[PDB]
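Below is one structure, written out as structure tokens; comments come after it.
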Amino acid sequence: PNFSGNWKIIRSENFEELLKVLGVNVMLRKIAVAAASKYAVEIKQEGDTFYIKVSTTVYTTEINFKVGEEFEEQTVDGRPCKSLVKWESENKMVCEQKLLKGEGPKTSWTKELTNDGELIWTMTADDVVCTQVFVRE
Ligand SMILES: *C/C=C(C)/C=C/C=C(C)/C=C/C1=C(C)CCCC1(C)C
């Protein structure tokens, strides 16, 4: 329940192979990998209500949602989707996404607070899972 806080990244991996699944170019993949490696996360949690600001060097994005309540966001490659977060356990939530227009890969993300005090974020596209690890700032 202590998801709230300021998180700085310490590990980011399998990122390029997630981007490959969609057709991101090698160059755009590489600069995406470097960008993804500077991510910062700001979380404000109030019960089942979440504000998450994730930012890189030149881009920042916010989401607000309630567990169980569909909301709108963007997949990895910017396609708008409706999303639904559910709890898996005390400190891990899973988010299913469904494309609002057309077809594409099945995408989903997770967030978890470990007992070591790490925030683990994963993002999935079909068979492929990226993972990022953060510590409190
Ligand atoms: C809790 C949520 C987190 C840690 C979200 C992190 C999001 C990213 C690392 C997103 C990365 C990318 C895209 C969605 C598309 C544009 C390029 C990237 C690689 C920065």
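Here chain A follows Swiss-Prot, giving residues 2-138 in order.
Quick check of the header: X-ray crystallography, 2.2 Å.
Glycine is treated like the rest: Cβ placed from N, Cα and C.
Within the same chain, the residues at least 6 positions away from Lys21 (mutagenesis position) whose Cβ sits under 8 Å from its Cβ are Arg30, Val129, listed in sequence order. Record note (Swiss-Prot) on the mutagenesis of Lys21 to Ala: Loss of ligand-induced nuclear import; when associated with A-30 and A-31.
Under mutagenesis, Swiss-Prot gives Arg30 to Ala with this note: Loss of ligand-induced nuclear import; when associated with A-21 and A-31.
Under its mutagenesis entries, Swiss-Prot includes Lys31 to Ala with the note: Loss of ligand-induced nuclear import; when associated with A-21 and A-30. Under 8 Å, Cβ to Cβ, and six or more positions away along its own chain, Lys31 (mutagenesis position) finds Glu17.
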